[PDB]
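Worksheet for the structure shown next.
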Amino acid sequence: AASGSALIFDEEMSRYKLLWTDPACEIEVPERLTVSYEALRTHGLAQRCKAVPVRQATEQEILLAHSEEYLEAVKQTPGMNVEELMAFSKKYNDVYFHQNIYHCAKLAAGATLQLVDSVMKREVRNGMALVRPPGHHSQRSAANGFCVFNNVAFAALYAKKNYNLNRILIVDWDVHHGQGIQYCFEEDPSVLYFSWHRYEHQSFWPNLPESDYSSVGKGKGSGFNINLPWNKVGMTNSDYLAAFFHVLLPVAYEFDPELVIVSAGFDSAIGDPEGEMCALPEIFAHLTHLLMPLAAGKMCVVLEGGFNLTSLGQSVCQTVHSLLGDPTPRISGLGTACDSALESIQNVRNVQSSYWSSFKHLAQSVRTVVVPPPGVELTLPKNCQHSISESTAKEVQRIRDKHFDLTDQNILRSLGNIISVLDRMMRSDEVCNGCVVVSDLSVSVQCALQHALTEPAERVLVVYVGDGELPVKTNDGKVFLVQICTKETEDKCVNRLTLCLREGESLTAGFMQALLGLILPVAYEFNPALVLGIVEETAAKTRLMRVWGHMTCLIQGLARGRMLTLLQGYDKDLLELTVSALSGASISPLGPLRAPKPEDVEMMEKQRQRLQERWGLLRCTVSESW
Ligand SMILES: NCCCNCCCCCC(O)(O)C(F)(F)F
Ligand SMILES: [K+]
Ligand SMILES: [K+]
Ligand SMILES: [Zn+2]
């Protein structure tokens, strides 16, 4: 039962710097480290995190990913003067050395191990390490690209040996390719390495053909190395989210990592002189959030790059915000990925399709308000509450007279409860989300949505779980309706998405692929002000409630996390699961998910072809030119 978020940091790692004029290395300054921590303090985030002390990495730990020949060469640098430090730096590609850099490199390595021990010993839920020098360019016998030792490589090897881990996911969202990490795990199918990076047809540093999408791994580890090259600059939020939805996330949940490590470099953020991208710092609150259902939340974030001092702290804060569980900012303006990004996304999916079958194509502190039935007390997490007002009961009496004949007082209580929690979610912002146990489905749902439009909730997303007619139409304001059922139907409207999954053992896999590839792209582009989750009696405790905790966790990326959930009937297990995932707890893994049955893959692709014209964030192929 892990608790909070670790923040490993030490100011000693800022006590090395460039000592000669060297235009390639001028951007790597100690101020990157002090600005990232000071920004965490100004916004009160550091004080909220469990500080963990920085230790040195033992030379046996360093030899996990490096050779004695190179370690002993670095170990001799603290005795060098400046002229000897230049002579040693010139032996390597874009990296300087300092009398103190060997010391700090051992701290950056040990700090990463400290973070691994913290998360793996269930001492913390997750954590971030603010280390310097970076890691992912460092190779077995050479320093490269400001890196001395591969901090992320150690963590994965350290977590393998000392915790007997079989499946580790490494996500490298730094704008540069982490060839050091690729080389280290090239033939290793236990460490899935994903990296997007500014490539520009190999014209951008490090200018390696192995950085291209062709490198899917060697030997038994082929298919466990995924490169996504950005071939043009100016990539935006829609590009990064299309990369997650249609490349990284489908592979990650099938892989089911036992631990997620992140090469977090924020030179992929707007304003950075090296990445020249256009993604806002808020995007990293979502990249983080979309990964947290993996590995029961066990997530280690290690600082890599990020060179614009202003935009850097903003991106660090968004990551720690999400790491602590704060509501994710609403991302607006999302649409289709540019044609270059779609080109790379389409190529990676095809080259990886021989290893991941879902990529194949056909030939051409109050957070949650819990409102259960009367006289049933329950055990609720620390940040959970309970229930009515007269202005509410008056308004419910107004609603009851004008639109309903409604007599039962038990469902008059729920209508007053639904309104009360909705007003606290929007107008007053006290709570984020809530759950209400409901008897009458059609009235509760139709009253909830109609009251939400007056809050005002501009656009509402409605996720319905069950068969039969929906209690809400496509007309009630700006709404997008999503139904998960088993009754085969073919919808016509562009704001409706009906997913008829084929019941059985593979209901778990088809759901997740439909969530990451269809539901989440549309919802993120829709940008709802409120999410309305519904589940009827017929679908409760049944086979598709395995993914429900995952959906209600991932869907909180929309609408600042404001999600009202209406449970029909009463299931103790179900209400337990929704409230936990609404409250921010960790989600139990689903195990290694096989590929869904091709009968569901086809229905999903028919839905994608139907909506990707209107909702361009569904596209994972270049647009056919007209
Ligand atoms: N001909 C001159 C090429 C200079 N290119 C410098 C690229 C440095 C990349 C470092 C980084 O941002 O990946 C890290 F995270 F490691 F800091
Ligand atoms: K990268
Ligand atoms: K690998
Ligand atoms: Zn970088």
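Heads up, residue numbers simply count up from 1 along the chain you see.
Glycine too: its Cβ is placed from the backbone N, Cα and C atoms.
Listed in Swiss-Prot for this protein:
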- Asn93 to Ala: No effect on steady-state kinetic parameters (MUTAGEN)
- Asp94 to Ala: No effect on steady-state kinetic parameters (MUTAGEN)
- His137: active site, proton donor/acceptor (ACT_SITE)
- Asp174, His176, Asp267: Zn(2+) binding site (BINDING)
- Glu274 to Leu: Affects substrate specificity, diminishing N(8)-acetyl-spermidine deacetylase activity by 20-fold and enhancing acetyl-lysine deacetylase activity by about 100-fold (MUTAGEN)
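In the deposited model, 2 residues between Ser387 and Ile388 are left unbuilt, and the Cα atoms of these two flanking residues are separated by 7 Å. Taking a C-beta cut-off of under 8 Å and a sequence gap of six or more, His137 (active site, proton donor/acceptor) has these contacts in its own chain: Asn144, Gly145, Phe146, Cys147, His176, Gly178, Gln179, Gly180, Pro206.
In sequence order, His136, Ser195, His197, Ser263, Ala264, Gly265, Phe266, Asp267, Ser268, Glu304, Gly305 are the residues near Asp174 (Zn(2+) binding site), counting only same-chain partners six or more apart with C-beta under 8 A. Between the CA atoms of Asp94 (mutagenesis position) and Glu274 (mutagenesis position) there is a gap of 14 Å. At the Cα atoms, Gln364 lies 55 Å from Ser365, with 47 residues between the two left unmodelled. For ligand 1, the nearby recorded positions are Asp94, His137; that is, of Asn93, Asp94, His137, these have a C-beta under 6 Å from one of its atoms. In this structure the C-alpha atoms belonging to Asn93 (mutagenesis position) and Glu274 (mutagenesis position) are separated by 16 Å. Those same-chain residues not listed among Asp174, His176, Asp267 yet with C-beta within 8 angstroms of the centroid of the Zn(2+) site C-beta atoms are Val175, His197, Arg198, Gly265, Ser268, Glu274, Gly275, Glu304, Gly305, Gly306. All protein chains included, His176 (Zn(2+) binding site) registers 27 other Cβ atoms within 10 Å of its own Cβ.
DSSP assigns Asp267 (Zn(2+) binding site) to coil in the three-state reduction, placing it in neither a helix nor a strand. Sequence-distant contacts (6 or more apart, same chain, Cβ under 8 Å) of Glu274 (mutagenesis position) comprise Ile27, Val175, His176, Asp267, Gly305, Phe307.
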